[PDB]
Amino acid sequence: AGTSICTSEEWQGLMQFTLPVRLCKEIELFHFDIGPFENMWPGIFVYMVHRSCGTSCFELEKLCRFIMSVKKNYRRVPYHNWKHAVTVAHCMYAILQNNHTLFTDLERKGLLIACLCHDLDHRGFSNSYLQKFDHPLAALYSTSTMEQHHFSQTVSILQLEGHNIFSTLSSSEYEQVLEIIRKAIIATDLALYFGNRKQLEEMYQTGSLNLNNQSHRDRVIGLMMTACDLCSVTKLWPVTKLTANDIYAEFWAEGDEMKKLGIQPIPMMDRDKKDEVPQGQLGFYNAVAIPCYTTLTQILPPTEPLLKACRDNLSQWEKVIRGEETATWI
Ligand SMILES: O=c1nc[nH]c2ccccc12
Ligand code: NI
Ligand code: NI
């Protein structure tokens, strides 16, 4: 109930944070894993905003309040949590740095913020669950249920006293950035990804794709959002595998709830069906991850390292299926 707000100690502490020098080099790379640096995550976000958008893009005090209140409105769920938000924001930073001038200043600031905010107040339940069991959110938001909630949460935090990082935009640019953010967060609905990628593939292959066309820009940004949301599949294998344990911890808890309501969950959400996980992962990479990064690489060639890493992880799941897996820690 209500929107959580950071403390004075929290945001003032962020303001004084300085990123260790060695990490400045590492943060630029697609495969960077934020995992080992938890105390530094808010600072890493400030650093990325400052590098992409400039140190004077946002008033520093409002930006630090905003970041620390965003962290406070992520729940302690296994996967859709603060760590995931910062991971997704980092992937976007890397895509933006490698493609910088294709995107306006307004788009870069909008997209980094959209990524940090894109799963705000996630409860560890899927759209499927909310709609199957008629949660009040599914009544309010008929499609893209949680994603409409995450956008609503973003706006609530911006409306907190001293948190509106966008207030200094002209009235026109302010409207435009909120629309960039809305569209980007909605695009993180994987249901919408399938159609979007298919459209982009056709536009690309026929040569009609045109980034001066707003609807085309919106779709390309959409695919960037999917690519950043899924980027656990682009890390080194041990990182990908550990993250998969977290994703499934969520899935299994939802499936347990469905059993209580008399419905057998899909095998993916069934903790009694863990043997099906490797084939499930193969299916996800073949149907979602590989096509995403394939199309993204066609449109934005500098993103190729994401595709290469995804392909490497696909091969790892294939090794699991063939029984070739080696020692793992969790
Ligand atoms: O939804 C997912 N299902 C399987 N693997 C994933 C990996 C990363 C993000 C989402 C997923
Ligand atoms: Ni989401
Ligand atoms: Ni997400």
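One is the number of the first residue shown, and numbering goes on along the chain from there.
When the header is checked for method, it gives X-ray crystallography, 1.5 Å.
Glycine is treated like the rest: Cβ placed from N, Cα and C.
Marked as domain 'PDEase' by Swiss-Prot: 7-324.
Counting only same-chain residues six or more apart in sequence, the Cβ atoms lying under 8 angstroms from the Cβ of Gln281 (3',5'-cyclic GMP binding site) belong to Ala244, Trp317, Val320. Per Swiss-Prot, 3',5'-cyclic GMP binding site is recorded for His80, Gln281, and the stated evidence type is experimental evidence.
Residues or ranges marked as divalent metal cation 1 binding site by Swiss-Prot: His84, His118, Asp119, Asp229. Non-local neighbourhood of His84 (divalent metal cation 1 binding site): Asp119, each in the same chain, at least six residues away, with C-beta under 8 Å from its C-beta.
What Swiss-Prot says about the mutagenesis result for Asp119 to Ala (Swiss-Prot position 830) is this: Loss of activity and of zinc binding. Over all protein chains present, the Cβ of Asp119 (mutagenesis position) has 25 other Cβ atoms lying within 10 Å.
Quoting Swiss-Prot on the mutagenesis of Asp119 to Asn (Swiss-Prot position 830): Reduces activity 1000-fold.
The divalent metal cation 2 binding site annotation in Swiss-Prot covers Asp119 and rests on experimental evidence. In the three-state DSSP scheme, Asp119 (mutagenesis position) falls into the coil class.
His118 (divalent metal cation 1 binding site) is 10 Å away from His80 (3',5'-cyclic GMP binding site) when you measure Cα to Cα. In this structure, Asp119 are the recorded positions from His84, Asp119, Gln281 whose C-beta falls under 6 Å of some atom of ligand 2. Take the mean position of the Cβ atoms of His84, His118, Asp119, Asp229, the recorded divalent metal cation 1 site; other residues of that chain with a Cβ within 8 Å of it are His80, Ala85, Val88, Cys115, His122, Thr188. Looking at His80, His118, the binding-site residues in this record, the fewest other C-beta atoms within 10 angstroms of the C-beta turn up around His80.
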